[PDB]
Amino acid sequence: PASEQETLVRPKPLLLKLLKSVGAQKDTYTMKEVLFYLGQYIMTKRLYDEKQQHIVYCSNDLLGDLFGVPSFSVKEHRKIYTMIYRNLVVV
Ligand SMILES: COc1ccc(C2=N[C@@H](c3ccc(Cl)c(Cl)c3)[C@@H](c3ccc(Cl)c(Cl)c3)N2C(=O)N2CCNC(=O)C2)c(OC(C)C)c1
Ligand SMILES: [Cl-]
Ligand SMILES: [Cl-]
Ligand SMILES: [Cl-]
Ligand code: NA
Ligand code: NA
């Protein structure tokens, strides 16, 4: 039974590299999967303020190259989705 809301995506090379560091290599991922893995990448590289864990600092990491920003709050969903879509194509 199909989820009509699902999004299937093919990541650009740098995003694929970050996904493979934390997760499995696939040709296509779902958006939910990409969001999960990006969050888990931030957790394992400790790219947040220990005292303010909803703020991400990514400028000193490939994630900052991927997103094109030095930092962001996890509340900034439009920004985060927008930067993610700039790093993939929808299948
Ligand atoms: C209080 O500390 C927090 C509170 C909320 C989030 C958290 N927000 C989720 C999310 C979803 C969509 C968008 Cl569009 C954005 Cl912006 C953020 C998700 C996540 C996904 C992708 C990215 Cl890129 C980022 Cl930053 C964050 N997400 C987590 O991954 N969490 C929380 C649940 N379980 C976890 O283990 C980790 C949070 O995330 C950390 C990694 C900074 C911290
Ligand atoms: Cl999805
Ligand atoms: Cl790229
Ligand atoms: Cl914003
Ligand atoms: Na902070
Ligand atoms: Na496409």
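We number chain A the same way Swiss-Prot does; the residues here are 20-110, in that order.
Looks like X-ray crystallography, 1.3 Å, at least that's what the header says.
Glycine too: its Cβ is placed from the backbone N, Cα and C atoms.
Look at Swiss-Prot and you will find 26-109 tagged as domain 'SWIB/MDM2', backed by sequence analysis.
Quoted from Swiss-Prot for the published mutagenesis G58 to A: No effect on its ability to induce apoptosis. Here the Cβ of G58 (mutagenesis position) has 14 other Cβ atoms within 10 Å, regardless of which shown protein chain they belong to. DSSP gives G58 (mutagenesis position) a helix state.
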Taking DSSP helix as H, G and I and strand as E and B, the domain 'SWIB/MDM2' (26-109) has 39 helix, 20 strand, 25 coil
